[PDB]
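Enquirer: First the structure, then my questions, so here it is.
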Amino acid sequence: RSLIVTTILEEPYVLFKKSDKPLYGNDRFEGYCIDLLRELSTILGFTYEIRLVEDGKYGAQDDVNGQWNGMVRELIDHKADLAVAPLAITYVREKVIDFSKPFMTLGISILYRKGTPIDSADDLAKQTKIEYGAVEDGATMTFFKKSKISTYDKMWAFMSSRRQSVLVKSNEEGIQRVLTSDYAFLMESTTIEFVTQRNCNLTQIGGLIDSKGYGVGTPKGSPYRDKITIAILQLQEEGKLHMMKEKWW
Amino acid sequence: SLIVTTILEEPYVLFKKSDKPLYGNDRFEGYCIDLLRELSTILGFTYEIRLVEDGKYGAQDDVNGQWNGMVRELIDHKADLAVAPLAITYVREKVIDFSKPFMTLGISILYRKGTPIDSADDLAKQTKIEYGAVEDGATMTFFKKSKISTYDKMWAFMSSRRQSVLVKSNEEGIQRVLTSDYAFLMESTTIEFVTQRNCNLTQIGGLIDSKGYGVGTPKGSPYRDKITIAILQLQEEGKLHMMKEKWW
Ligand SMILES: C=C(C)[C@H]1CN[C@H](C(=O)O)[C@H]1CC(=O)O
Ligand SMILES: C=C(C)[C@H]1CN[C@H](C(=O)O)[C@H]1CC(=O)O
Ligand SMILES: [Cl-]
């Protein structure tokens, strides 16, 4: 049978393919993660059906009820066989689902304007005039929520106190805020690179604040996890992942 | 108590400098030693460090398919963990398990400063400047296996000149760069260590590929996923970055 693959719209990883005529099935989608999935299927010999996660979320756990949502929740409940998306491999997620080895490596950094005196997270933390934030309940926000590093703890105190005003619901919302207010956006370096290639007034500020990878998610114990790892390593060694990144970035 | 196989390689694993001979685990320090200590704390195991007898990381014989090095120790259940700058590669992942990466890196080029050489392509299209890699390591194996024209050409060069351009260690490669017209294909994390210590040397071009180092375990080992979770904990609390800063 075909594997059910859960994913989510996020440029340039997953988007709706443009066509003058209606599109159906997997043909509706394109992007880096779609090429990846195609290449994985070519190596491993499975067929698949792409489905957008209904709740539009990656996967985080609620504090009170301990319930998961998003693509992670779909894998937990065995409603999908794989999740293929820019899904960060994190400690809390690894506790509840399995991940392939990374197909991309990245870190949190800062998206802001060029030509300013701001050069690091510490510069942001020490002031309040320039607002800053992150996608609510994502891996980036979770990093700040849990950090014991003085600088990042202060940034979390700032963001948490202004939740409604500085946390956003998507990368697109955060980017639009950098573009239309005095705002710096804490976001993943791979997506920053995409943005800065297309917006000459924007830049990454400072280096990477942490390090993580994106991996393909599976339900805990899935036999596909290790198979997908091996295929990913093959794709990397063949230069195919690099070609795919060049194509979409 | 777990048996941990490793290998000397600066600054991952070193013999501690000492007036008197040291014994057992006391003999060793380095990034990978700190990593092992941190893992042991999180997971609650004791361990004995043993240097791999054959001094190899792990490659497969092209005729008989047998493995050597730390990979062989794991396959043979002579060790529980391998903790070293052991690249997570397609061929190795097929026979042993690896944790998720504690360090990410890629192949690049170590050469002298001030030349017009700017990329692998520049090396491949000539022969006056010799180049090579550590024999049978993950770098050499990338070239051996690559279908990319430039890298296949470089493999043809290095292959045909095995005796003279392939080396036994990073140290031998670095000395070649310093004493002759030679460029050394080597891992970018080691290049970084080297170029911080020698201002006449530089990385040429960017990364040619991307890989990680991971802790190795025998296939099927229950420790693999526990070590992965520990590594993720160490990364998220900033410890892996501090460890790299400390040793580089
Ligand atoms: C696109 C966003 C919502 C996702 C993508 N990776 C992160 C994740 O896996 O949670 C989130 C971004 C972030 O937290 O900066
Ligand atoms: C120090 C060397 C021999 C090891 C380290 N990592 C690679 C490996 O895991 O094979 C080798 C280096 C290289 O191949 O450039
Ligand atoms: Cl894994």
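Along the chain as shown, the residues are counted starting at 1.
When the header is checked for method, it gives X-ray crystallography, 1.7 Å.
Including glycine, each Cβ sits where the backbone N, Cα and C put it.
Look at Swiss-Prot and you will find B:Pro85, B:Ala87, B:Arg92, B:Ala138, B:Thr139, B:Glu187 tagged as L-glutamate binding site, backed by experimental evidence. As a published mutagenesis entry, B:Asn200 to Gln (Swiss-Prot position 751) appears in Swiss-Prot alongside the note: Loss of glycosylation.
I'm curious about the neighbourhood of these features; can you describe it?
Expert: B:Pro85 (L-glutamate binding site) carries neither a helix nor a strand DSSP state and counts as coil.
Non-local neighbourhood of B:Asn200 (mutagenesis position): B:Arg112, B:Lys113, B:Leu178, each in the same chain, at least six residues away, with C-beta under 8 Å from its C-beta.
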Enquirer: May I ask which residues of the same chain, at least 6 positions away in sequence, place their Cβ under 8 angstroms from the Cβ of B:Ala138 (L-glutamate binding site)?
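Expert: In sequence order, the residues whose Cβ lies under 8 Å from that of B:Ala138 (L-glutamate binding site) (at least 6 apart) are B:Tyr57, B:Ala87, B:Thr89, B:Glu187, B:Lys211.
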Enquirer: Neighbour count, 10 Å Cβ-Cβ cut-off, for B:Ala87 (L-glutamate binding site): what number do you get?
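Expert: B:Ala87 (L-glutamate binding site): 24 neighbouring Cβ atoms within 10 Å.
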Enquirer: Using the recorded L-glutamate site (B:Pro85, B:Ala87, B:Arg92, B:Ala138, B:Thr139, B:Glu187) as reference, state which further residues of the same chain have their Cβ within 8 Å of the centre of those residues' Cβ atoms, listed in sequence order.
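Expert: The answer, listed by sequence position, is B:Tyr57, B:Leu86, B:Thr89, B:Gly137, B:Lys211, B:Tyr213.
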Enquirer: Show which residues of the chain containing B:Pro85 (L-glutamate binding site), separated from it by at least 6 in sequence, have their CB under 8 Å from its CB.
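Expert: Non-local contacts for B:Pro85 (L-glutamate binding site): B:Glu9, B:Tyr12, B:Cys32, B:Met103, B:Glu187, B:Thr189, B:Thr190, B:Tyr213.
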Enquirer: Taking ligand 2 as the reference, state which of the recorded positions B:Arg92, B:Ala138, B:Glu187, B:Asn200 have a Cβ closer than 6 Å to one of its atoms.
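Expert: Once distances to ligand 2 are taken from each Cβ, B:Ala138, B:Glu187 fall under 6 Å.
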Enquirer: Counting only residues 6+ away in sequence within the same chain, which have a CB under 8 Å from the CB of B:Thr139 (L-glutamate binding site)?
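Expert: Non-local contacts for B:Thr139 (L-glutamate binding site): B:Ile107, B:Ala133, B:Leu185, B:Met186, B:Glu187.
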